[PDB]
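Peer 1: One structure, pasted below without further comment.
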Amino acid sequence: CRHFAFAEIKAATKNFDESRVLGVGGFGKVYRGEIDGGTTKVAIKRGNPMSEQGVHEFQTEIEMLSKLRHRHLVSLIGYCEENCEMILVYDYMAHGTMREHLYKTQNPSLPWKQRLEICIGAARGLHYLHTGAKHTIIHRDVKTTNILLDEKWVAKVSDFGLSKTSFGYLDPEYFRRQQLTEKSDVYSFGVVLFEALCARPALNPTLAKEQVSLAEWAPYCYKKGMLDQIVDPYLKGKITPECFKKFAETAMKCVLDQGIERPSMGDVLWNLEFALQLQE
Ligand SMILES: Nc1ncnc2c1ncn2[C@@H]1O[C@H](COP(=O)(O)OP(=O)(O)O)[C@@H](O)[C@H]1O
């Protein structure tokens, strides 16, 4: 893992110019930059060292990512804690979050096959977290803003601040059984799947009661045989019946009330790849 002088971080971000701000997370602000004389594009996150929350997420992010390498996880390039700073340096994800291509956006809507391929990519990254590291990594904040898209639309999981060995995505079983299970990622990922299909927030607190939480509303509509009616209008008629059925049954299994009933990410990944094949 690389360490950057605080001067190199200023050079990368044209001295934290707000032209280069991409957004602000609860850790701090994120800047687009370039290092190595402009060959490598980067996203740079500045935390606040006097936030106890921030410092915990900072070391968690560095402890995790410095040992992981996977096509569908955002790579951490390096970091800077010089001058009592908290700076993280990642690969730039040129197409932003999955969420900003699903709704509340002026970006074009995504073809079904690319939506499916984005969800397979994320499922591969999550599968690697659960089976490819020394111990299972529980991401704990899987959501559509934490799936980033690079210049070639490769889906990548990000935001490892709450990782251990958001409303609407929270495993309801946590508030009841109180354990740490990777099945809590499966639950959140199932909500992500329903988001890709229906193109609406996982939690819309303005709706009728049954519809507030996508995780409950979409299973309910599928049982009633009306899931077709809350599908993204851009997707109407674009999904074959066998892909629709396989995709929806896979999402449904992920948001079961009990984590032990839920499939593994391996099983989920295989069923999405099966769905993609049934789409052709
Ligand atoms: N690694 C990254 N590469 C590219 N853009 C990123 C990266 N991390 C965050 N962003 C940008 O930030 C936004 C989504 O994440 P954001 O909420 O801003 O930061 P965080 O992920 O820390 O909460 C998008 O506009 C996205 O382009």
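Residue numbering in chain A adheres to Swiss-Prot, whereby the residues present occupy positions 521-685, 701-815 in order.
From the backbone N, Cα and C atoms, a Cβ is placed for every residue, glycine too.
Found this in Swiss-Prot, in case it helps:
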ACT_SITE  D661  active site, proton acceptor
BINDING   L542, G543, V544, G545, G546, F547, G548, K549, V550, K565  ATP binding site
MUTAGEN   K565 to R  Loss of kinase activity
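Tell me about the surroundings of these features in the structure.
Peer 2: On its own chain, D661 (active site, proton acceptor) has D679, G681, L682, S701, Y704, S723 as residues at least 6 apart in sequence with a Cβ closer than 8 Å to its own Cβ.
DSSP assigns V544 (ATP binding site) to a strand. Proximity of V544 (ATP binding site) to non-local residues of its own chain (separation of 6 or more, Cβ distance below 8 Å) is seen for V550, given in sequence order.
For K565 (mutagenesis position), the count of additional Cβ atoms within 10 Å of its Cβ stands at 24 [all protein chains shown]. According to DSSP, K565 (mutagenesis position) sits within a strand segment.
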Peer 1: Taking ligand 1 as the reference, state which of the recorded positions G546, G548, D661 have a Cβ closer than 6 Å to one of its atoms.
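Peer 2: Qualifying residues: none.
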Peer 1: Any idea what the Cα distance is from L542 (ATP binding site) over to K565 (mutagenesis position), rounded to a whole Å?
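Peer 2: Checking the Cα atoms of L542 (ATP binding site) and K565 (mutagenesis position) gives a distance of 10 Å.
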Peer 1: Near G546 (ATP binding site), which residues of its own chain have a C-beta under 8 A away, given they sit six or more steps off in sequence?
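Peer 2: Set apart from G546 (ATP binding site) by at least 6 residues yet with Cβ under 8 Å, we have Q573.
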Peer 1: Excluding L542, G543, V544, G545, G546, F547, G548, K549, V550, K565 themselves, which residues in that chain have a Cβ inside 8 Å of the centre of the Cβ atoms defining the ATP site?
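Peer 2: In sequence order, the nearby non-listed residues are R566.
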Peer 1: Given 15 residues with no model between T685 and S701, what whole-number C-alpha distance in angstrom do these ends have?
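Peer 2: Here the Cα-Cα span across the missing residues works out to 19 Å.
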Peer 1: List the same-chain residues at least 6 positions away in sequence whose Cβ sits under 8 Å from the Cβ of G548 (ATP binding site), in sequence order, or say none.
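Peer 2: Result: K565, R566, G567, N568, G574, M606.
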